[PDB]
Amino acid sequence: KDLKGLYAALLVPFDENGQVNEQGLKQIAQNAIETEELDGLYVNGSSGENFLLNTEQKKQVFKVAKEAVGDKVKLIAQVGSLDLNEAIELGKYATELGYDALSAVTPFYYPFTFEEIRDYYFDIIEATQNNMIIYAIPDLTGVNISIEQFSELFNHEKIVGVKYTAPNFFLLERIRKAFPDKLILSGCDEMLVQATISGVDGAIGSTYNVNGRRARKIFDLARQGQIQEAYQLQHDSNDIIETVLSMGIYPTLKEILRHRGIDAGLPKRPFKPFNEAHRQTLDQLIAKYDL
Amino acid sequence: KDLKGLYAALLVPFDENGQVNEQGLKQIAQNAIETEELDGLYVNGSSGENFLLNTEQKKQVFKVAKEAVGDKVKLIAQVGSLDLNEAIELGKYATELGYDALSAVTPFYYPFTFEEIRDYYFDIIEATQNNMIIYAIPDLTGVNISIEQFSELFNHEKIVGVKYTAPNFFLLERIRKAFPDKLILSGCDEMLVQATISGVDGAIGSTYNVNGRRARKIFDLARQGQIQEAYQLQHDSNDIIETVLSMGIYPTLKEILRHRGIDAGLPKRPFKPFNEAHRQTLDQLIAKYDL
Amino acid sequence: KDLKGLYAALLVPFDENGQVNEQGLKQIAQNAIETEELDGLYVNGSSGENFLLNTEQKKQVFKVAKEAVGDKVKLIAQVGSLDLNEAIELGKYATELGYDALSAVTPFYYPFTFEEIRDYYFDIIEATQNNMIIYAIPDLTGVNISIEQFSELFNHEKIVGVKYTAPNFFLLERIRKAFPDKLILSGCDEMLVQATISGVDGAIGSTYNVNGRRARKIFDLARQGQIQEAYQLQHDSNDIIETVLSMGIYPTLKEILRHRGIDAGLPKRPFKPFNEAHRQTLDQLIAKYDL
Amino acid sequence: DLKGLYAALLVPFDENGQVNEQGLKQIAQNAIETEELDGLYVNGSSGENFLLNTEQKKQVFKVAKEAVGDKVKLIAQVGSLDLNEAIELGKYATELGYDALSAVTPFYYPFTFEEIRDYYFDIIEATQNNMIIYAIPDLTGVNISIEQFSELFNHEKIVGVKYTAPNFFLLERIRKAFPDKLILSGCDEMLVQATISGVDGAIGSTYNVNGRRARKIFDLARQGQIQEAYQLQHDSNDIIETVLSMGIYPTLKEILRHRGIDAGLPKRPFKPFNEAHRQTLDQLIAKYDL
């Protein structure tokens, strides 16, 4: 499938031992598609606490998310890992389940050269034969990819695009102009309106789990040139984002989901659960914005 | 006069001894208003090599720029200096000349506290009794102002707004939302279209000396909701910006002005003159975009 | 055992499929102890490519390293992982094998709060009942631990020390005097002499796999006050370190080992093998410094 | 030779940010007579130099030079983003008899290395005095590589560097690569480590109040008396941590005021010493006999 559109970065509920709550995960997946009216799920991304999981758990999440949704839902599998053998194992697994594309975070922690980064992507693709989306998130990885480095990556026909989670709108514009044929999905929910007018083909976000209807309006109105109306909705969305960030984003988003009757569980340690000192403020937010 | 609109950050031509070429400066000021059709000049900003000047040269520039243009032209005088006595002297001088507002870069080099930075502004204002625009440029100063700190500054009735030269659109949006009454002039030329849809009241830029007609169309088109055309013009603008940044922005911009018959002189040492290795590339750029 | 002394951060040889070469690993362990005359091994650290390994491989390295050396050798097991369940599993395994202490890198990638970081350490300790050494490496993790935060960690009787891989000697000195009872092992081989005079109890380093004999002399001479000879040996060591850093440190160190007849294998992808453009220079380094 | 321990000279101001010349002479005399230092580093960061106009910088250079005897080593920091000012100040300080010039790496703008190099070469050409590079990356954001130092140090009048950076790998590389050049360390809190790394001396704001301990650290470390030297570094770093937490330049001047010096005020926009810290400061002064 063509991969344009709006995606929930799927959140994952855990128990107190860091085990996946499969029933809750199914509910979250269904919420994203049926209630928030999104186009797809981006599975085992940062938002899903993926980097805290073991391999079996990642496979479990891929399977449960796939089983939770209908065949018209777009599915992107984030398989990036510092363990290339694991990335390949997961990529093959997701591909076999029928995920529409793979995605992989740029290798982090170690100071890998660009050549080492490039060939990580190329090795995953060679082993899986699926399409690949680069996941660039410099604020967490410390890895910056230049316009010239993107050119080298985008030379590969199976590197179909990028999930761009970075604040630099000059770089985004240069990417958009240089690669009109590639897919660009923005990852900064708080800058969706600016990303939209910068020509992104869609967006992937944790907050779309609770605010996906509003996000769609921002995206659509901005492209229809109802920019003031789009920007007003971005103000509202950014009230939400600022609030959940101040309370701990992944556990807070899952608490908003619990209010909808979802078995939203716990974050995976060492993340701590939502602090009940924030409960009153959260309830006021949910009330104000009908979350 | 409200101070909304589009401003050239006025460039300054020097001779071989780092003295101001007044005739050339008058031509540059006239170019910005008559040829580039801008609303105003921002004088002795970073783009004017201000921080390389002595006090008398700064006064020389204020005087020459004020005399070069008509009374309808908006004029903002950047008087920030690590010497607060100098800032006040320049502030009084520019105010006596009839500059419409003062502006001042956040104190830099030393790690001033926020209270120290706040009272710098308050002291300039007390001594000069003119309106003040905060000049925030964290990529050069390493100073970041929080929303709460902006609140304290904007509590002063004579702090009328901010020249925001930073890449963070979450912060820009929060500022725009929190201070709907204050003036926000964007300073990042390569993100004019995103700043415009984020509700800025105008912009101040070095590249508007050569590309002010496009910049106006971007600003106007984006506010009309014609965001695709606005963004195409941003693409063209960013081809220019990418090119001139690569060559040495201030000297290169002045070489473009020399092409129009302006005596654009030299940069002030230690800035080096335009490298003639870039001449053929610059000529191609000028031809391509009709500069 | 007393945990003072000099440790090799144990390097690991892989095959072309990223599997551990057990023969080579035993030889590397044996080289560190028998040839380089080191006090111990720090196993599954950054230098062992630990963060690229799966859980069964980490167990393999712990087992193989322990089996390879005499019971009078000090053994520290690095078990930090973003997967807390994995860290606990590994800490229990290493403890059962008889490792003298555990160590854990500060959780990275996600912006964990200090409370979250603290409870990661406390959770590992309670599950394993072994002594714990904090592994602080801000240049790779982006995590900075303050003096007050160290104080909160060191309040735990089972947090016995820190592997301090950071360039700041003010902070090191503050730690040293605040916690005179705790173990401080320095992780920056290129500043061994400075760390020694700052009162570290020893050091842990990748370069000690090939230069442990010089390192011991630096440590010993500096503590004896023979500071000029110690610093001269630091100059020689830093010639080696600057060179291997320039060539790609882990593959290069393993190539030096190969010259000793060790089955040094390959790095684990996505690290690339030693680049043979550096071979001529490496062979001359080996000859000059008798490695 | 310019080896030795220097006070980065502090400057007292009045309410209008004019130099208090009487205080300034006392601060200079305190550094040489009471703290027993080898020299003064005048119009550096610690002197609030970048807040001053050109005539104030000359005032400071003159008053400092007149306050001290002819044995006292004097280095003049004349770096300015205005190269014409740097050259002017370079000539004036050189005419006053200052032993060497120094200049901070140009900052604020993203100058290229070539621009920075020729700023140094241009000040030297016009003054013909010796030049000490002032590297302070934590304030300037400018990093000089070993290869870039080699290019600067190929100039025979670039005699050395005031190295105010935390990187001891780079320091050691510099010391090894340039055994003939002067390296003066600027991080007071790492003096013992710098000393054993072979620096030729040091320049610091805290040596205005703690130069006697600093000299013992330097001498003891060079004798191999590492443990005693380090103990004195501990004492020194209690002082440095404390004054840093209170606002370093105003706090050091409040310490000098305790000794009966007319230490004035900082130059705005620096604020004065906050009296909330007065009790803690008094305890510090008692504890370390400052």
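Residue numbering for chain A follows Swiss-Prot; the residues present correspond to positions 3-293, in that order.
Structure method, as recorded: X-ray crystallography, 1.7 Å.
Cβ coordinates are placed from backbone N, Cα and C, and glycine is handled just like the others.
In the three-state DSSP reading, A:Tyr137 (active site, proton donor) counts as strand. Residues or ranges marked as active site, proton donor in Swiss-Prot (evidence: sequence analysis): A:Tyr137.
Residues annotated as active site, schiff-base intermediate with substrate in Swiss-Prot: A:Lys165. Under the DSSP three-state reduction, A:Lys165 (mutagenesis position) is assigned to strand.
According to Swiss-Prot, the feature aceneuramate binding site maps to A:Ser48, A:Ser49, A:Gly189, A:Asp191, A:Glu192, A:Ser208, A:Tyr252. The secondary structure of A:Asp191 (aceneuramate binding site), as reduced to three states from DSSP, is helical.
Looking at Swiss-Prot, the entry for mutagenesis of A:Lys165 to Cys says: 3125-fold decrease in catalytic activity, and 3-fold increase in substrate affinity. If you draw a 10 Å sphere around the CB of A:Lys165 (mutagenesis position), it holds 27 other CB atoms from the protein chains shown.
A:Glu192 to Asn appears in Swiss-Prot as a mutagenesis experiment; the accompanying note says: Increases reaction with fluoropyruvate and the alternative substrate (2R,3S)-2,3-dihydroxy-4-oxo-N,N-dipropylbutanamide (DHOB). Take the CB of A:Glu192 (mutagenesis position) and look out to 10 A: across all protein chains shown you find 23 other CB atoms.
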Which residues of the same chain, at least 6 positions away in sequence, have a Cβ lying under 8 Å from the Cβ of A:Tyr252 (aceneuramate binding site)?
A:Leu13, A:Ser49, A:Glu51, A:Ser208, A:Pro269, A:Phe273
Are any of the recorded positions A:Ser49, A:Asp191, A:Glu192, A:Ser208, A:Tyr252 near chain D, where near means a Cβ under 8 Å from a Cβ there, and if so which?
none
Aceneuramate site residues A:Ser48, A:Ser49, A:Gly189, A:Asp191, A:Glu192, A:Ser208, A:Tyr252: biggest Cα-Cα distance, Å?
16
Output, ordered by sequence, the same-chain residues six or more apart from A:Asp191 (aceneuramate binding site) with a CB under 8 Å from its CB, or 'none'.
A:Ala205, A:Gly207, A:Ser208, A:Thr209, A:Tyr210, A:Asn213, A:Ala217, A:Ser239, A:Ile243
What other residues of this chain sit with their CB within 8 A of the center of the CB atoms of A:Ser48, A:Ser49, A:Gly189, A:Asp191, A:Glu192, A:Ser208, A:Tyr252, the recorded aceneuramate site?
A:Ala11, A:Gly47, A:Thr167, A:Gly207, A:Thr209, A:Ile251
Between A:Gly189 (aceneuramate binding site) and A:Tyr137 (active site, proton donor), what C-alpha distance do you get in Å?
9
Using the alpha carbons only, what distance in Å do you get between A:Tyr137 (active site, proton donor) and A:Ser48 (aceneuramate binding site) once rounded?
10
Looking only at DSSP and grouping its letters into three states, which state does A:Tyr252 (aceneuramate binding site) belong to?
helix
How many other Cβ atoms are found within 10 Å of the Cβ atom of A:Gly189 (aceneuramate binding site), counting all protein chains shown?
26
Reported as an integer number of Å, what is the Cα distance between A:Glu192 (mutagenesis position) and A:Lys165 (mutagenesis position)?
15
Neighbour count, 10 Å Cβ-Cβ cut-off, for A:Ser48 (aceneuramate binding site): what number do you get?
22
